[PDB]
Amino acid sequence: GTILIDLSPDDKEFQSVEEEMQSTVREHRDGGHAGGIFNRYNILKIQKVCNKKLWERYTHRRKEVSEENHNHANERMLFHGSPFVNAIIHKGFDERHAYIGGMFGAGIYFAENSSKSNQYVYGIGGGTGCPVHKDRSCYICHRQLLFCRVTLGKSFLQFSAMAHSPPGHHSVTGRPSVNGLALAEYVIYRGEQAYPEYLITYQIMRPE
Ligand SMILES: O=c1[nH]c(-c2ccc(Cl)cc2)cc2c(F)cccc12
Ligand SMILES: [Zn+2]
């Protein structure tokens, strides 16, 4: 049921998505080991992901959460990087897309920093890099990230350097508490709480 609709680079939607992608790159504590060395991306394509069934599944759950949280879904737009991006856009999020060894337990992880999600495009820790060159800092191969609509509801705040949500909460927020520049990360425990709205195709760019 999924179709992908290409956005024109002249479209304001393309432009606002590209800006969120570019402006949320930061330095990482691994010095680029997992995701590569770059300060910016070359955006090749942005597509809108359209699937009526998956959208209805998302809004149904969003309404349940909202009604449990004084009519506030606490919806964010967040990045997700995964080797399973092709399954996600066709079948939605589910337990198979969880990060089992994540620091907030087995759930589905999202980032405010696009460069954090970039670390997972080729697997946990960048795996072995691109399939063609075996290079985690490959500047040639095309990568994909999802920019997703995520319902957090009442989020459990974890201050910090598929399982269940902590009782009485709909998500967990990983607040950065050592790296002063890092943005937050978030975890949901039900795949119906995210919709994969934009597929972004890009390369990381070698600093000049
Ligand atoms: O985008 C993310 N993806 C993942 C991740 C996705 C799939 C697998 Cl198989 C493992 C980790 C993990 C992750 C994280 F731990 C923090 C912030 C963002 C992300
Ligand atoms: Zn490559």
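By Swiss-Prot numbering, chain A shows 952-1112, 1115-1161, in order.
So how was this one determined? The header says X-ray crystallography, 2.0 Å.
Just so it is clear, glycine is given a Cβ too, placed from its N, Cα and C backbone atoms.
Feature annotations, courtesy of Swiss-Prot:
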type: BINDING; residues: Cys1081, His1084, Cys1089, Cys1092; note: Zn(2+) binding site
type: MUTAGEN; residues: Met1054 to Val; note: Loss of activity
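Feature map: annotations from Swiss-Prot on the structure.
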| residue | record | DSSP (3 states) |
| --- | --- | --- |
| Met1054 | mutagenesis position | coil |
| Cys1081 | Zn(2+) binding site | coil |
| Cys1089 | Zn(2+) binding site | coil |
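Within 8 Å of the centroid defined by the CB atoms of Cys1081, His1084, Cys1089, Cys1092, the record's Zn(2+) site, lie the Cβ atoms of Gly1080, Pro1082, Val1083, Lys1085, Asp1086, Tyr1090, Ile1091, excluding the listed residues themselves. Here the CA atom of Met1054 (mutagenesis position) lies 27 Å from the CA atom of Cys1089 (Zn(2+) binding site). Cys1092 (Zn(2+) binding site) has a Cβ environment of 15 other Cβ atoms inside 10 Å. Flanking an unmodelled stretch of 2 residues, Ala1112 and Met1115 have Cα atoms 23 Å from one another.
Note on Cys1089 (Zn(2+) binding site): other Cβ atoms within 10 Å of its Cβ, all shown chains, come to 18.
Rounded to a whole value, the Cα-Cα separation of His1084 (Zn(2+) binding site) and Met1054 (mutagenesis position) is 30 Å.
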